[PDB]
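In what follows, a structure is listed as structure tokens, so that the remarks can point back to it.
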Amino acid sequence: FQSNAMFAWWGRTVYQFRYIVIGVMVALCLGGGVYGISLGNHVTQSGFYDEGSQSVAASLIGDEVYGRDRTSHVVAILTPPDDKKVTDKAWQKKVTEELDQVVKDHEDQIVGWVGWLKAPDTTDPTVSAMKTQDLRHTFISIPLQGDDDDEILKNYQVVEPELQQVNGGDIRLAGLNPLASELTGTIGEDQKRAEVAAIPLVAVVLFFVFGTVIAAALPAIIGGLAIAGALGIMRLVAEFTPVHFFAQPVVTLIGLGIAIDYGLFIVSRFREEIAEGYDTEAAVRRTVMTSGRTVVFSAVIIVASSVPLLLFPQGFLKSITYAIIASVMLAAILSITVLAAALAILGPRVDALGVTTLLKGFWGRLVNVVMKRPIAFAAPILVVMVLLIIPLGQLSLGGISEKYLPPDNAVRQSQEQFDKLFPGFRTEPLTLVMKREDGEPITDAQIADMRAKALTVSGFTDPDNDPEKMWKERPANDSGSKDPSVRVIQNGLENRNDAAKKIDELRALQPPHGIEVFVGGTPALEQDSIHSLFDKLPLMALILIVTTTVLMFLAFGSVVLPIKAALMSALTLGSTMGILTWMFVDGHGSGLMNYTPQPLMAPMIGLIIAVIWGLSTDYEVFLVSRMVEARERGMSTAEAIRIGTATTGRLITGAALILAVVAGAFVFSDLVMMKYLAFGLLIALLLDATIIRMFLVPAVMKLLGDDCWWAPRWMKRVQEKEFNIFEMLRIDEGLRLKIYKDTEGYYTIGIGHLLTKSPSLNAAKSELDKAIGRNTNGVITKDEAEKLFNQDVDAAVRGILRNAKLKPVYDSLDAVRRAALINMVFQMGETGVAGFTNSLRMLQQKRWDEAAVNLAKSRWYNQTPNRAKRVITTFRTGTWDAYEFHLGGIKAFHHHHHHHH
Ligand SMILES: CCCCCCCCCCCCOC[C@H]1O[C@H](O[C@H]2O[C@H](CO)[C@@H](O)[C@H](O)[C@H]2O)[C@H](O)[C@@H](O)[C@@H]1O
Ligand SMILES: CCCCCCCCCCCCOC[C@H]1O[C@H](O[C@H]2O[C@H](CO)[C@@H](O)[C@H](O)[C@H]2O)[C@H](O)[C@@H](O)[C@@H]1O
Ligand SMILES: CCCCCCCCCCCCOC[C@H]1O[C@H](O[C@H]2O[C@H](CO)[C@@H](O)[C@H](O)[C@H]2O)[C@H](O)[C@@H](O)[C@@H]1O
Ligand SMILES: CCCCCCCCCCCCOC[C@H]1O[C@H](O[C@H]2O[C@H](CO)[C@@H](O)[C@H](O)[C@H]2O)[C@H](O)[C@@H](O)[C@@H]1O
Ligand SMILES: NC(=O)CN(CC(=O)O)CC(=O)O
Ligand SMILES: NC(=O)CN(CC(=O)O)CC(=O)O
């Protein structure tokens, strides 16, 4: 197809422009990094709700007209010391004056403080309930300035240190903002843990995979450049659209490790090509094509896995999707630009340093034992994996809670103690946001209409249970427009699980003539977000599976192998998900890992599907692409499966561990979503690297035999010219379809075929006419050029076999190397080639490197380097590589020895 041509071209190009390529990109990545460390201050917490939903609309209109609810912003429990009681007016006058001072110094941050302590002598029942009956505790509400979740949080964090200093420190902060501050604060300490724990462990695995530090350090450097540039990109993205807090760790959680993984396969392929006698220039090229195709494909596949998340309306998922795309794409680009150019500069110098630089057939035999008893391995694996999908039915979803923090988090407990000491104040009522399209006020009888319709609905709370007093109007503060065209009534909920049922019932209520009813509230926001997820989820899965399977099909050529991978990834997914619900819903490991068993966040299930599927699909490509390579190379399905396994065995383990290590740092996050996400990686990865790669894939793949490989769509993949000795010497000696004079001035034609040494052109035409058995008047076709070439080769080979000095080395050589030997014979004759007694002897003993080195010291190499180097490289590698990608064209044509007639 189209894809195989470009990687070749780019392979020669990264070498031709090494220093420029490595200079521009590192500058950009470091430039991005310096630009992208400011990411963290242009970062949002919002985006968990469905922006196009009625609840959000109800919220928007509600905060617009009535003012946003700031009563729950900051809540502070106060405890007088020395067992003094809250009613102690001496303690009151001192504490309140402290409070007034904090407000006085921060009017740009704090609206004020509300509570019993402001007017201790009130018979207002609700206000008098802001103190416990034992008079040991009293709480205040501290509404903050700001017009979005982010500004309000920043305002809290400004006043928090001085606020915590109230009452001699004996004050406990809780509410929306102390939790938000703690929840978002987990990001910063999760990455620090990654720098402290993950980074040194990555270096160990990196050095484990390779044998030297330079080869080990390069993927690490790529990862860092990927992070830097991706953070820079994400910073740029923050200029045009909100970027969530959670986007940052995703860059390091996913991008880094995957960037290391990509770099791991490039350096390993380069090292592998240098192991063969390939030039540095050649190694980078071949490496780039093979590895790049897999890495480039792997990146696009993850992009194809992340893009479907854009179907979901949660801005949370959009920011993360961008971050993933930016990361893995920059990773792929870096791994075939900066890294390739670096290897081109280094060459074999990658294997310079060893463990000692101090300053400060297992897979072979593991894969074949499986193959002849594949079903003994398949069946039990698939049963468990399906049985690991059984805890999935218990999966539940919910909104953000204080339970998202660990049970021993001080801020979570301040909250849990607020709800324990003051049980009534924490409410989440459903709202009926009424809006007349008409611009005139809503009458009292019009609200009476809606209340009557609302009182009809069954399960709303009735403390103080008169219906008249149910569905109170939402409190209005100074931030509201107070437009009489909009009025909001709200009631709490009885039994709060059933919100979806009663929300949908509130919307089924027919609005009094001429009004649009917007049903909102925290459970409404959360429910709409959940419904939005389930709605776009079947479509996501569709696009997710199709795009990746198609991409794997362009990467493999097989139709079956990609479809096989789809089922594999689906079962890896379903199994990993079941274990997670087993872990985070049923709470298995919750004690060990210090998290609370609870419903999972709805958009989190979208993210984890995409990440797992994309990661699972990549690790199939990492493995199968080699198998495919083997088959294309031409091998039975059996050994094709094996070759692919043994070649990538150590590599995929290291690639897995490096990613597993970083994930294993994030599993210790105080944020359950992060814990949950990080575990999804580990579990899916461990299942992929072991159960899938080593057992289930090679087992299955053999069952299909050669059916696994390309099946249908004949001609979908193009058979390609298989290089030959003519094409070889077409390059070295030229292909001329018309009689011409060579450098010695003699009439030559075809591939270095001397017609005659006669000055007479007609004599040459006469001999040419004779040779083709047809009047040519000096012109032949390509077929006749080959026909004549083959006679010359036959003559060359005949004489070679009659030469005692040439026959033994020739008989021992494979077809390709024979062509190189024949090439030499053509250029200098048997006696000329026979003069190479030692190198011939080295070739007969298959000491290619020794022969290649010794042949380069010849006068033959000196007088004709490009052809010699081409022939020598062919001896060394035994492949048509030096000819399949030769530089240019040759200018001086010379007729060869052994012109037959
Ligand atoms: C890294 C993980 C971090 C997780 C952070 C979660 C911690 C607690 C969340 C804090 C949310 C503050 O909730 C309180 C507010 O909720 C709604 O407004 C919010 O929802 C609307 C529709 O979306 C938006 O229009 C408003 O801008 C937006 O303030 C209400 O209308 C407001 O009356 C109320 O004040
Ligand atoms: C996940 C985190 C969840 C955290 C949950 C936290 C919920 C906290 C709820 C706090 C409700 C406290 O409300 C306190 C009271 O303030 C105002 O009283 C007025 O008293 C004086 C005479 O009017 C004047 O100073 C002012 O006009 C005004 O203060 C309202 O008029 C009352 O109706 C309201 O009851
Ligand atoms: C090398 C690998 C490269 C990989 C990098 C991947 C990054 C992809 C980033 C895609 C983000 C595109 O942003 C899309 C968003 O932009 C818009 O802004 C404009 O509309 C806003 C109101 O909507 C107003 O504030 C303004 O009029 C205006 O700025 C809106 O926010 C969204 O309606 C829209 O969805
Ligand atoms: C499969 C391949 C292997 C991959 C796994 C590699 C893992 C590498 C990272 C491991 C670093 C260990 O970090 C230990 C972390 O825990 C400590 O105590 C806490 O421990 C649990 C929560 O962290 C709870 O017990 C409590 O909340 C609290 O006591 C500190 O609070 C943290 O500061 C410290 O960072
Ligand atoms: N193949 C060669 O270049 C051998 N030459 C050169 C050498 O290796 O000394 C000498 C010989 O004829 O044995
Ligand atoms: N004559 C040329 O320009 C090509 N050169 C190639 C070279 O110098 O190595 C000689 C040949 O191929 O016969």
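All positions are counted from 1 along the displayed chain.
Structure method, as recorded: X-ray crystallography, 2.7 Å.
Every residue, even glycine, has its Cβ placed from backbone N, Cα and C.
Taken from Swiss-Prot as is:
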type: BINDING; residues: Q45, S46, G47, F48, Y49; note: 1,2-diacylglycero-3-phosphoethanolamine binding site
type: MUTAGEN; residues: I199 to R (Swiss-Prot position 194); note: Binds to ICA38 with a dissociation constant (Kd) value similar to wild-type
type: VARIANT; residues: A331 to T (Swiss-Prot position 326); note: Increases resistance to BM212 with 4-fold increase in minimal inhibitory concentration (MIC) to BM212 in liquid and solid media
type: MUTAGEN; residues: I545 to P (Swiss-Prot position 572); note: Binds to SQ109 with a dissociation constant (Kd) value similar to wild-type
type: MUTAGEN; residues: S569 to I (Swiss-Prot position 596); note: Confers resistance to ICA38
type: BINDING; residues: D618; note: SQ109 binding site
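Rounded to the nearest whole angstrom, the C-alpha distance between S569 (mutagenesis position) and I545 (mutagenesis position) is 9. Distance between the Cα atoms of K360 and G361, which bracket 32 unmodelled residues, is 36 Å.
Its Cβ placed at the centre, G47 (1,2-diacylglycero-3-phosphoethanolamine binding site) has 23 other Cβ atoms within 10 Å. For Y49 (1,2-diacylglycero-3-phosphoethanolamine binding site), the spatially nearest entry among the recorded positions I199, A331, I545, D618 is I545, judged by CA separation.
For the binding-site residues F48, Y49, the largest tally of other C-beta atoms within 10 A is found at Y49. Neighbour count (other Cβ atoms within 10 Å of the Cβ, all protein chains): 20 for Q45 (1,2-diacylglycero-3-phosphoethanolamine binding site). Cβ neighbour count for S569 (mutagenesis position): 28 (other Cβ atoms within 10 Å of its Cβ, all protein chains included). Each of the recorded positions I199, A331, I545 was scored by how many other Cβ atoms lie within 10 Å of its Cβ, and the smallest score goes to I199. Residues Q45, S46, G47, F48, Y49 make up the record's 1,2-diacylglycero-3-phosphoethanolamine site, and a Cβ search at 8 Å around their centroid adds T44, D149, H244, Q314, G315, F316 from the same chain. Here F48 (1,2-diacylglycero-3-phosphoethanolamine binding site) is positioned 28 angstrom away from the residue listed as 'SQ109 binding site', judged by their C-alpha atoms. Considering only the binding-site residues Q45, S46, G47, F48, the residue whose Cα is spatially closest to the Cα of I199 (mutagenesis position) is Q45. Sorted by the number of other CB atoms within 10 A, the binding-site residues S46, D618 start with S46, the lowest. When the recorded positions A331, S569, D618 are checked against ligand 1, none has a Cβ within less than 6 Å of one of its atoms. The shortest Cα-Cα distance between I545 (mutagenesis position) and any of the recorded positions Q45, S46, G47, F48, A331 is the one to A331.
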